[PDB]
Amino acid sequence: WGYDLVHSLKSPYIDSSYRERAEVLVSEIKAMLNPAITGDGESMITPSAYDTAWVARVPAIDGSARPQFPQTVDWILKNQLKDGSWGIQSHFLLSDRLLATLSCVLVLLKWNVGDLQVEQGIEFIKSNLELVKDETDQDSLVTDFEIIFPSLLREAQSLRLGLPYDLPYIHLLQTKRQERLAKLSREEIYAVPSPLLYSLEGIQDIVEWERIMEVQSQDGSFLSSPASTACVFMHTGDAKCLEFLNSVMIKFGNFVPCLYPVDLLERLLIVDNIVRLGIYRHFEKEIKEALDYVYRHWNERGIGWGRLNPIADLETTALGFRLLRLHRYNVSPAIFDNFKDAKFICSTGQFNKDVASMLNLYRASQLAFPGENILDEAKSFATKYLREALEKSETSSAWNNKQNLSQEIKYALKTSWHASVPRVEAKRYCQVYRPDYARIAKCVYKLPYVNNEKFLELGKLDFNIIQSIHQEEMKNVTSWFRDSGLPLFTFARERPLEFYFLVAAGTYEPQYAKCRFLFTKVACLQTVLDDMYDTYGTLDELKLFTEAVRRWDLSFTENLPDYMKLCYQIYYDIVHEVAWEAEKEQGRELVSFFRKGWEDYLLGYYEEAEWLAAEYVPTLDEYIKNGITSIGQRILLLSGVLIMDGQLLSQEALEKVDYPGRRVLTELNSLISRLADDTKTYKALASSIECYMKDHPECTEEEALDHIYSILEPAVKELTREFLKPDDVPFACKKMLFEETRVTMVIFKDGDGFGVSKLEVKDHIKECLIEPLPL
Ligand SMILES: [Cl-]
Ligand SMILES: [Mg+2]
Ligand SMILES: [Mg+2]
Ligand SMILES: [Mg+2]
């Protein structure tokens, strides 16, 4: 550890060829995504054999005895899998194969063709149905399986196909079907668009076709389902229905997907994945183009996965809310009123979709601004839902286990967005992201623009390049620390890597090396100043040191004890090196501004020193006032933020994020740091807890702690708004301040009062800065 560990590191990814390879990946990715955000190749989605077979049913509109779309028949005949089923070969899901195979077998029979495919299709259905012993064996269910399959299977039964119609599992499905159909308002199907419009082909005996057009989508589809739309068409001859089938055939050629379009959801999944992989900074233009389009279609009623959906979708709406707000678009969490009742519902659709909706709601809820009570409710509700989902047997289906759903859920619940290490989360996601990820709706499908090899390849490479660059910086850091004189103060612990990590883990970009470096010097100085003021020094010594702080005269230190003479000199050098760099970057005078900041900080320390010497316990108001200034986060933050390559902060601009006395970014960080620190430790002079109990003699320790959190929680919402707020402050500066707060919040998370876990601090440095991703 320390100097020796760091200088032994030898990362290959520093060589310029790796960055050059990464730039080819970036260009290839932009080319791949171009049709999805700029062109017309939108909605890239795999075939649905099940839906294709429904479209193949439509008889020629000229009245002749052939299909209107004979290419779909040809497709089906040519795409049977080796086991006799239809579906995507890479991923086997019983309900998907059962539904799709029975659908294809029936359409082939209609047109009197593919006798061999039909024979093999029937064998698969019969064979696999007889393997189901109990419920646990059915696996994950595609959308509305319980409703559609009994209906489709009755159709087969009327044709007397050789299927096991009398199996227990079959009877169970009918039972489940009746159960779903009971809670159904029939009269409302025609008045209020609902999830069931996605599967009309499964409830033909219920639907009055002459009334169903009122809930048709503007593009002629029924909830974007080709199968469902085709069904309505054969019953009504509706022209807009036909136009929708035509548009889908024109787009895909000889097949259809199970959802079309998916323009809104797809765009958001692309951005989500790019962001979580840590590679967003390469694709600013594409992310703006994607989100601008989503925002154009953002409305008070929420959004569906496609822009023409007649009803909003919680999964897509919650994802959109989060990404839009995260990217500084103005959205209101009142859109979640659309998914309420007399509160929330979303306990109806297919399981994976329901879980995805609640994960997205849970995540969106963490981006709350002050006074946004509905997000507080959303959080509670989503948390409760997700905790229950873990206890559900569906969560442990073979399919869900293969995708580690329970792990994803558990990880989501233990993960607080505010208390996160950004570089570490991206690293972890590169380890979970799947190029061949399969999703569920009416059938199993993939979105190749969202899930592919290139994303991951760039993700891993980019992470390793960034990390190797940081490893070289850590050599400079440790090299500087060693010759700095700081190691001489043996009453203070040496933590240069921990302070480096504090900034590098959030502000990682290669151009901000000077920012990380100066930040690390100041934090190293501060830990020594801190131990000097609250532990090592005597009041009389500290009065002398505090006086020299006021004078800014090196010659004046002749009065000080030897150890303080040295401390003053290092302090004086570091302050003025930071100042010089800042003036270089900013092009204006900043020495006076920095000196004032250091004065306030250390006078704060001295006031605290006087309190200790007098065994004085301040009121909580006094404690907080002093603690915001003396915790020293402010002057530390300024020492990094004013020296970010190419980021100009006028005085006016700076005062929007730094202004002692106001609730701006640096002030909120100071307050949050002080209190998150107290809540984390305090048990191990006097803290905020102890101060409240002096102010309120009768209150318990529990009441005292609870009150501290009542100050914390609102502060964190304000931090979030100040960060994301639109303004004329360089966003990179705001992000630096925010990300430093986030890493701080990781360090002090879960405040039981015992103290900080030093062992986990090290593990974070290891994961983030030491060990690369395997390629
Ligand atoms: Cl998968
Ligand atoms: Mg202290
Ligand atoms: Mg201390
Ligand atoms: Mg402490």
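Note that chain A is numbered according to Swiss-Prot, with residues 35-376, 379-720, 727-817 shown in order.
Quick reminder: no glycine exception, Cβ is built from N, Cα and C everywhere.
Marked as Mg(2+) 2 binding site by Swiss-Prot on the basis of experimental evidence: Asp566, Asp570. Within 10 Å of the C-beta atom of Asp566 (Mg(2+) 2 binding site) sit 16 other C-beta atoms, taking all shown protein chains into account.
The Cβ of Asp570 (mutagenesis position) has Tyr641, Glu644, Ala645, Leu648, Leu727 as same-chain neighbours under 8 Å, each 6 or more residues away in sequence. Sequence annotations record features per position, and here Swiss-Prot assigns Mg(2+) 1 binding site to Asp566, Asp570.
A helical conformation is recorded for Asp570 (mutagenesis position) in the three-state DSSP classification. For the mutagenesis experiment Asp570 to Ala, the note given by Swiss-Prot reads: Abolishes catalytic activity.
Among the mutagenesis results in Swiss-Prot, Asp713 to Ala has the note: Abolishes catalytic activity. The residue drawn here is the original one. Within 10 Å of the C-beta of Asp713 (mutagenesis position) there are 19 other C-beta atoms, taking all protein chains into account.
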Between the Cα of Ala376 and the Cα of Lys379, on either side of 2 unmodelled residues, the distance in whole Å is 6
Round to a whole number and give the Cα-to-Cα distance in Å for the pair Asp713 (mutagenesis position) and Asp566 (Mg(2+) 2 binding site). 15
Listed recorded positions with Cβ under 6 Å from ligand 3, out of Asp566, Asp570, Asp713: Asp566, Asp570
